[PDB]
Amino acid sequence: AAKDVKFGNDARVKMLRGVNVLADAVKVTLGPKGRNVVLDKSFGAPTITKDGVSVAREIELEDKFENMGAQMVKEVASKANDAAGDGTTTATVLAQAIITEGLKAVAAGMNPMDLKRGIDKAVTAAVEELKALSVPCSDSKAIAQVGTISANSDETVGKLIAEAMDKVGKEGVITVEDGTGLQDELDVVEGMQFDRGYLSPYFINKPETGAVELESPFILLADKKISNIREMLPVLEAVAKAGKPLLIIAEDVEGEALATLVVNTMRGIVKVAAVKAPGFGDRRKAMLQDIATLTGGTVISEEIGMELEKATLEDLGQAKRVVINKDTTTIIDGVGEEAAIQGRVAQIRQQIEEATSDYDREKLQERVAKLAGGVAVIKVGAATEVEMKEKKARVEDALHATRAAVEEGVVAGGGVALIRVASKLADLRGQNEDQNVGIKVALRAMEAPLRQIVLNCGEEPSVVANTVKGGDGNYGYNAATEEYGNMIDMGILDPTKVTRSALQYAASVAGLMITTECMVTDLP
Amino acid sequence: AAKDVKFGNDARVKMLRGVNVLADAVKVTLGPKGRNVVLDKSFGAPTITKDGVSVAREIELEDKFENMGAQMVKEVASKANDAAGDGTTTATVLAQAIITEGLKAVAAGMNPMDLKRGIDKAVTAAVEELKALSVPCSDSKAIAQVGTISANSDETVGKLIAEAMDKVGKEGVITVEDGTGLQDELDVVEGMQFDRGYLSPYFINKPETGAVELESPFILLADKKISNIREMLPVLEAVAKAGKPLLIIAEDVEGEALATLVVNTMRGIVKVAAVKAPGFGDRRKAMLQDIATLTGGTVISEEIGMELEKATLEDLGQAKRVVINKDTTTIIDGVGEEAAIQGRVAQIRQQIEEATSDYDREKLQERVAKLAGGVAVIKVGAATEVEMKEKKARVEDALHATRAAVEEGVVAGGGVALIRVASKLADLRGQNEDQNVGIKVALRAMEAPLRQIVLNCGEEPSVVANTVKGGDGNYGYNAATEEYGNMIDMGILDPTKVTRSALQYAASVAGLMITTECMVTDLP
Amino acid sequence: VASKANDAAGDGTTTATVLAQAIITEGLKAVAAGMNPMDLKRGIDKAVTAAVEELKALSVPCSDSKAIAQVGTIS
Ligand SMILES: [Mg+2]
C-alpha cells in the first residue's frame, strides 16, 4: 500500500484542523449549560445530545492526517477518562488550547523542543499547585459528601457508597446491580476481581458501559493456551443446553478459537466471553486455583493429563454475575462453598509463615485479600424502570468520582481549579524566551475550560474569568446559578485525579504534536 | 506486462526523490532526542513512534521509480541491521548523504565511475581508521560493560550476558525465555543451534522478532525432500491430537507440502514450521543424526526403506523450545538422554583420531561443539508482565550488541566515531579530480549522523560538529545530556561492527545508484 | 533600505538589506509571541541610537593615502 507522506509544516497544519474539528464539535457541550450537537444515526431520527463523549466517539474526518489529528486527541482524552472517571471533554478542550497556540509558535519559527519544555514545566508546576489547592476526602462523612454531590444532591447515593467502602474498604471491589424492589440493598458476598480484560470488543453486550455482563454463567478454568475450538466442543454443547452463558479464564485464547467464539456470540448462538488468567508464571497456577475454590470449579491443568475434551459441566465453576471491561474481570457471588473457601484461606495463611522474602509476602496477602475480602454489591431500587436504570447510572457515576476523590482529593469544579493554579504560577520562567512562550501557551490554556463553560452559558468569558482570578482558593463562578462563591461549598467540585489527568493528558499529546515532523498514511 | 523505462538522468532523479522520502521520514528519529512520526493504522488510533525501523517499514511511494529508490535504500539498510544488530537508521541517513551529493555531481557532468571509486576509497580508509579507534571488548569485565550500557545502565543485564558467555563461550548459543519468577535464571542445557531459517515467513508467530517460537514441539527428522503432504498426514494427525506444535527438519520442503503447511498454520489448525537440514551432502546425514541423538528422535532415511507414512510420535524428536529466524534454527533443551548424547560425543571424538585431513578435522569438532557444548538459556525475571517482556526485550538488545562488540570492539556512539575518522583522512586524494569529489562527498557524508542527532535535539549542528572535530579519540558530544566528554566513558558507544556495516552498506547502495543507467518497472 | 543606503553613501546597500531582512524576520517572530509591536519598535530604535554612538566611538579617522586605498580596494 503506497503511502502519502507529509512533512513538518504540512503535517502540522493537517494535524491542527483535525484537532479543531474534534474540539469544536465537542467543546460546545461543556458547561452545566452546554449546547446541543445533533448526531445523525442511520435508520430513524437523529440523536440530540449534550454529551461530549458521545460527540467525540462519532468524530472521524475524510482527510486522513486531519483525521489522524482528531484521532490522536480522542485517544489520549479517552485514557484521561480511563484513569480518572471523567475529563474526556476537558482533556480535549485543553488539548486544543495548547495545540493551537504552541503550533502557531512553531510556525512563527520558534523552537519546538523548547516550547514543549515550557508547557511541560507549567504543567509540572500546576500539578503541584493543584495538590495544594486540593482538599482531602478520607472519612465516611467526606465520602458520602463527594458521593452525594457527584450523584446530583441525592443524599442516599452518598450514603450507600460511604456504607460500601465502610464494609469492604476504600479498596474493596464494589459493584452495582439492577434493584428488585423499591428499596436499595447493600450486600457483601464471596467473589473477587482481577486485572484482565476481554479478549475481543465484540464480547460486549452493553455498549454504553462498553462492557460484558453475563448472568449466572458457568466458568471454565483452563490452565493452558486455548487455540483450537476442537478442544471446546463438548463443553460448549453442555453449556448451550443448560441455556446459560460461559466465561473462559484460561492462559489465553488465540486466533482460531478466539475469532470463533467471537462470531459465535455475534449471531448469538451461545453467549460467551473469554479473558486471560490473572498473573504470570509460577504465581498464575496458584491464582487460577483460587478462582476455582471461589466458584467451586475444577482447574483443567494439562500438567496432570486432562484435556478440555474431558470436561462436563461439573468441572466448570459458577457465579451469579460477572462483568468484564477493557481491562477488568469481576466475578460476583461464587457458588463454591465456605467449607472450601475458608479452608483455602487457612492454607494460604500458613504460606505467609513460610515466607522468607518480602515480595513472596505481599503476593500471598494480595491473594488472601482478593479471596476472603469479598465483593460489595449495591442494588439500586426505585419506583419505575426508567428512574431505576437512571438512578443505577448516577450510582456508578458517583462511585467513580468517589473512588477518585479518596485517592487524590477534590477541588473547585467549574474549571476554577485550573484558572486558579494558572494565576498563581504567572511568574514562571524558562531559559529560552522560547521556553517562556511555552510556559505562557500552557498557562493560558488552563483558562480554556472556564472560559468555555461561561461561553456555552452565553455569558461573557473574559469577565467571569477575571473575577474568578481575583479571588483565592476555591472561589469561583457557578455557571448553573450564575453566583460566585466557594465552588466546593456550592457543590461544584472535581476529583483532584480528574482535573490533573485531564491536564497531563492534554499536555502530552500537545507536546507530541508540537514535536511531530512526519506523518505517514494511505493513499486517498 | 508492458514496462515503463527510464534512463540516466530521469532514472536517477526519480531514484533521488525516492530515497529522500525514506530518509526524511526516517531521519528525524535518530538521536536520543528524536522527533515523532505518526503512522496511521487502518482500524483505530494512529501510532506515534520515534523508531526509525518502524517508520522505514511503512515507507512505500506511489511513483514507481521514486518507490524503487526508497525500496533499494531500505533493502540495504536492513541488511546492515541483519549483520550487526543496529544501524538501520544510520545506514539510511548516510545513504542519503552520499546519494544526494554524488548524484548532484553526476548531474553536473562529472564521471560516475570515478565518483564511485572516490567514495569507495574514503570508505575503505575510514573502515581501517575505525579499526584503530576501536577499543577491544574481550574480558568478562568488558563484556558486562557493553551489555550494561547497551541495556540502558542496568548492571544486572550486563552480568547475565557476561555470565552466559562465561559458561558456553563467546560463541556458544545463548537464548532468552520469558521468566517464571521475579528472579533471573541462567541454565546451560542440552541443545544446539544451526544456520538454517524458516522456509516461509508465514510461520512467524511473534512478528516483533520476525521469528517463530514453538513450545514443547515434537521434531520430525526426515532425511529426504518433502514434496507431497500425502506422506505427512499420519504424523500431522498424531501431532494434532497431542495438541502440540511440530518442527520439520528435512532436506527440504517443497511447493505443494510447503504452501500446505503454510495455509495450515494460517487458519491455525496445527501450528507447524519447517526448516532445511544443516549442511549438505555427506556431512548432512551425520549432522541430522546428531539432532536425532539430541532430541531422542529417529531419523527417517529413505535409504533404509522408511516412509513418513510409517512414523508415529515415537519417531519424532522433542525439545522444550525452538526458535527460528530468517536464517537461524535453535533447539532448546532436548529430551534425548545423556546416556545417548555422551555416547555420541565419544563416537565423534574417535572420528577425530582417524582424521587424515584438516578440513575433515574442524568439521568434526564443530560437531562435537554444537552437541556437547550446549545452549545457555537466560530466563528474564521481573515484577509485572509489562516490565518482564520489556526487560526480556532489552536483554536480547544487549546480547546483540555484545556479541557484536566481542567480534570487533566498540567506539564513540554519537555519530562521533564517523565524525572522527572523517577528520583524520581529510587529505585523502584520488587521480581524477573527479575521484576527489568522490572522496569528499563520502567524507562529508560521514558527519551526517552527528549533525542529525544534534539537529533533532534542536541544537546547532555546525557548532557541536566543529567542537567534536577539534578533539581526539572518542571525545564527542552526548546529545542526551549536552555534555562533551569521552563518549565511551559517558556510556554512548556503538559496536564497531555496527558503525562499519552502516557505512559500508550505505556506500554500496550509493555507488549502485550513482552507476545506474536504466530503470525498468510496470506501467502506472 | 537598499535604495536609501545608496543615495546616502553609494555603498553597503546589500549589508543594509541583509540587516533589514534580519530585524524583520526576528521582529515578526516576536509579534507572533504576542509582544506589542509598537514597543518592539521602540526597543529596536533605542538599540540602534545606541549602536550609532558606539560606532562613532570605534571610528578612527581615515586620512593617510594607505587607508584610503584600503577603503577603495575593499569596496
Ligand atoms: Mg560594497
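Residue numbering for chain A follows Swiss-Prot, covering 2-525 in order.
Using N, Cα and C of the backbone, Cβ positions are placed for all residues, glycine too.
Feature annotation from Swiss-Prot assigns ATP binding site to A:30-33, A:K51, A:87-91, A:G415, A:479-481, A:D495. Taking Cβ-Cβ distances under 8 Å and a sequence gap of 6 or more within the same chain, the neighbours of A:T90 (ATP binding site) are A:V27, A:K28, A:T30, A:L31, A:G53, A:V54, A:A57, A:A78.
Record note (Swiss-Prot), mutagenesis A:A2 to S: Complex stability is significantly decreased; when associated with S-76, same residues as in M.tuberculosis. The unchanged residue is displayed. The Cβ of A:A2 (mutagenesis position) has A:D523, A:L524 as same-chain neighbours under 8 Å, each 6 or more residues away in sequence.
Residues within less than 8 Å, Cβ to Cβ, of A:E76 (mutagenesis position) and separated from it by at least 6 positions along the same chain comprise A:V510. Quoted from Swiss-Prot for the published mutagenesis A:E76 to S: Complex stability is significantly decreased; when associated with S-2, same residues as in M.tuberculosis.
Among the mutagenesis experiments that Swiss-Prot reports, A:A109 to C is described with the note: Forms inter-ring disulfide bonds. Prevents ring separation and leads to the formation of high amounts of symmetric GroEL:GroES2 complexes. Annotation for A:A109 (mutagenesis position): no spatial neighbours, criterion Cβ-Cβ under 8 Å with sequence separation of six or more. In the three-state DSSP reading, A:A109 (mutagenesis position) counts as helix.
If you take the C-beta of A:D398 (mutagenesis position) and look for same-chain residues 6 or more apart in sequence within under 8 angstroms, you find A:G86, A:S151, A:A152. One entry in Swiss-Prot concerns the mutagenesis experiment A:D398 to A. Its note says: Can bind ATP with normal affinity, but is defective in ATPase activity. Binds non-native rhodanese, but cannot release the protein.
Under its mutagenesis annotations, Swiss-Prot gives A:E461 to K the following note: Temperature-sensitive lethal mutant. At nonpermissive temperature, the rate of general translation is reduced and a defined group of cytoplasmic proteins are translated but fail to reach native form. In sequence order, A:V455 are the residues near A:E461 (mutagenesis position), counting only same-chain partners six or more apart with C-beta under 8 A.
Of all the Cβ atoms in the protein chains shown, 30 others lie within 10 Å of the Cβ of A:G88 (ATP binding site).
According to DSSP, A:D495 (ATP binding site) sits within a strand segment.
Fewest Cβ neighbours within 10 Å among the binding-site residues A:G32, A:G415: this applies to A:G32. Under 8 Å, Cβ to Cβ, and six or more positions away along its own chain, A:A480 (ATP binding site) finds A:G32, A:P33, A:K34, A:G415, A:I454, A:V455, A:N457, A:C458, A:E460. Around A:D495 (ATP binding site), the C-beta neighbours below 8 angstroms that are at least 6 residues distant in the chain are A:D87, A:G88, A:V411, A:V412, A:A413, A:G414, A:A418. There are 22 other Cβ atoms within 10 Å of the Cβ belonging to A:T30 (ATP binding site). According to DSSP, A:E461 (mutagenesis position) sits in a coil region rather than a helix or strand. With a cut-off of 8 Å between CB atoms and residues at least 6 apart in sequence, the same chain places A:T30, A:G35, A:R36, A:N37, A:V38 near A:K51 (ATP binding site), listed in sequence order.
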